[PDB]
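The next block holds one structure in the form of structure tokens; read it before the comments.
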Amino acid sequence: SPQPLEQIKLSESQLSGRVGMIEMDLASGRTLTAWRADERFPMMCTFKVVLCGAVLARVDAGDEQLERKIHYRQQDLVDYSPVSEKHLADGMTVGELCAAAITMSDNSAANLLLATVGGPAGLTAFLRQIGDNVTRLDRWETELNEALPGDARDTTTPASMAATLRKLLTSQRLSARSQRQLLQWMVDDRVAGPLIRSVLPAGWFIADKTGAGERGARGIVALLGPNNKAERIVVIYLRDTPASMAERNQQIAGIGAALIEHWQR
Ligand SMILES: OC[C@H]1O[C@H](O[C@H]2[C@H](O)[C@@H](O)[C@H](OCCCCCCC3CCCCC3)O[C@@H]2CO)[C@H](O)[C@@H](O)[C@@H]1O
């Protein structure tokens, strides 16, 4: 592998798309590697980590309970609802909805939770309240994945998303238990977690949320480190590439390979 920056460049030229990337020390917030870190990218499903952050802040404040059962109707469901479509009769707890959103990328679960936090405008207000003045959610699932060229809606930057994920996981803005829960939901990702582990060297920690949208948009926010520890936040977004899903996945994996190969840095 080339050095990470060189691999990222190669990825842009092979994908004919824009890559944005940041590697950040989880403990200190040190930015180690940055590429287009201040450019906008569609969040896609990665927004669901922030969403569950807002939910947990409500729980901490006594305005919400993870146990609270939410009942919903079929008319409420949107495209890709693998868990929520199974519980029309019996409902799902707020905590179950969070797990379905982060671990199983359930879109209707995400919308149900969005309802509880004041919708896209409420989640955006929450971002401002934790000092993220860049990330914005404007739409619900699934329109938020539209990824129109140049459209600022539903976007973040690698730098903002990394800083925000660090704030949610470690800054004591959330309670100890809530920080632990948000981390655990990312540890439990079923969409990409088990696949990533299958290709990581022994000893490497992974927790993640992945996202996918239109026009090539792909992304991952992750915690990664050797010695079974979450040492770094890695945020990678791709946009405006015509490439196959498989090659987008491979290119993201290649940037990861470069990070691992050149870790001691
Ligand atoms: O010397 C370091 C290591 O080099 C190789 O490991 C390879 C591994 O065999 C390959 O499968 C992976 O591909 C990359 C897999 C990454 C998967 C996605 C990563 C995510 C996580 C963070 C967010 C972005 C993407 O590269 C590493 C590093 O070369 C050797 O196989 C391994 O024995 C050795 O310990």
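Following Swiss-Prot, chain A residues are numbered 22-286, in order.
According to its header, this structure was worked out by X-ray crystallography, 1.5 Å.
Quick reminder: no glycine exception, Cβ is built from N, Cα and C everywhere.
Every protein chain considered, the tally of other Cβ atoms within 10 Å of the Cβ of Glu164 (active site, proton acceptor) stands at 11. For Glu164, the entry in Swiss-Prot reads active site, proton acceptor.
What Swiss-Prot records for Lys69, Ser126, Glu162 is beta-lactam binding site. In the three-state DSSP reading, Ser126 (mutagenesis position) counts as coil. Other Cβ atoms within 10 Å of the Cβ of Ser126 (mutagenesis position) number 24 in total over all chains.
What Swiss-Prot says about the mutagenesis result for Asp97 to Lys is this: About 2-fold increase in binding affinity of S.clavuligerus beta-lactamase inhibitory protein BLIP. DSSP gives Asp97 (mutagenesis position) a helix state. Sequence-distant neighbours of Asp97 (mutagenesis position) (same chain, 6+ apart, CB under 8 A from its CB) are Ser129, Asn132, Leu133.
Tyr101 to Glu appears in Swiss-Prot as a published mutagenesis result, with the remark: Reduces catalytic efficiency toward ampicillin. Counting only residues at least six positions away in the same chain, the Cβ atoms of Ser126, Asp127, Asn128, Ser129, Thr163 sit under 8 Å from the Cβ of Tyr101 (mutagenesis position).
For the mutagenesis result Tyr101 to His or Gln, the note given in Swiss-Prot is Reduces resistance to ampicillin about 60-fold in DH10B E.coli strain.
Here Swiss-Prot describes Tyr101 to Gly, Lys, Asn or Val as a published mutagenesis experiment; the accompanying note says: Reduces resistance to ampicillin about 30-fold in DH10B E.coli strain.
According to Swiss-Prot, the experimentally introduced change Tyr101 to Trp is described as follows: Reduces resistance to ampicillin about 2-fold in DH10B E.coli strain.
For the published mutagenesis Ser126 to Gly, Swiss-Prot gives the following note: Reduces resistance to piperacillin about 8-fold in DH10B E.coli strain. Decreases resistance to combined piperacillin and tazobactam between 4- and 16-fold in DH10B E.coli strain. Increases resistance to combined piperacillin and inhibitor LN-1-255 about 2-fold in DH10B E.coli strain.
Neighbours of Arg160 (mutagenesis position), defined as other CB atoms within 10 A of its CB across all chains, total 14. One entry in Swiss-Prot concerns the mutagenesis experiment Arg160 to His. Its note says: Reduces resistance to piperacillin about 2-fold in DH10B E.coli strain. Decreases resistance to combined piperacillin and tazobactam about 500-fold in DH10B E.coli strain. About 7-fold increase in binding affinity of inhibitor SA2-13; about 2-fold increase in binding affinity of inhibitor tazobactam.
A mutagenesis experiment is reported in Swiss-Prot for this position, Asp175 to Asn, and the note states: Reduces resistance to piperacillin about 16-fold in DH10B E.coli strain. Decreases resistance to combined piperacillin and tazobactam about 1000-fold in DH10B E.coli strain. Around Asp175 (mutagenesis position), the same-chain residues at least 6 positions away in sequence with a Cβ under 8 Å from its Cβ are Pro63, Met64, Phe68, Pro141, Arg157, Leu158, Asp159, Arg160, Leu165, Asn166, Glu167.
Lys230 to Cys, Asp, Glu, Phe, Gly, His, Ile, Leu, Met, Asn, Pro, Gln, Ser, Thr, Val, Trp or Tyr appears in Swiss-Prot as a published mutagenesis result, with the remark: Almost abolishes resistance to penicillins or cephalothin in DH10B E.coli strain. Of all Cβ atoms in the protein chains displayed, 28 besides its own lie within 10 Å of the Cβ of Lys230 (mutagenesis position).
DSSP assigns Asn270 (mutagenesis position) to a helix in the three-state reduction. Less than 8 angstroms from the CB of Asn270 (mutagenesis position) sit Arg239, each of them six or more residues away in the same chain. The mutagenesis experiment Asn270 to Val, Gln, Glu, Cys, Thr or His is recorded by Swiss-Prot, whose note states: Reduces resistance to penicillins about 8-fold and to cephalothin about 8-fold in DH10B E.coli strain. Decreases resistance to combined ampicillin and clavulanic acid about 2-fold in DH10B E.coli strain.
One mutagenesis experiment named in Swiss-Prot is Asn270 to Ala, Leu or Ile, and its note says Reduces resistance to penicillins about 60-fold and to cephalothin about 120-fold in DH10B E.coli strain. Decreases resistance to combined ampicillin and clavulanic acid about 8-fold in DH10B E.coli strain.
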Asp175 (mutagenesis position) - helix vs strand vs coil (DSSP): coil
For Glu162 (beta-lactam binding site), the number of other Cβ atoms found within 10 Å of its own Cβ: 24
Inter-residue Cα distance where the pair is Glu164 (active site, proton acceptor) and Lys69 (beta-lactam binding site), in Å: 14
Separation of alpha carbons, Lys230 (mutagenesis position) and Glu162 (beta-lactam binding site) (Å): 16
DSSP three-state assignment for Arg160 (mutagenesis position): coil
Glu164 (active site, proton acceptor) and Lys230 (mutagenesis position), Cα-Cα, nearest whole angstrom: 19
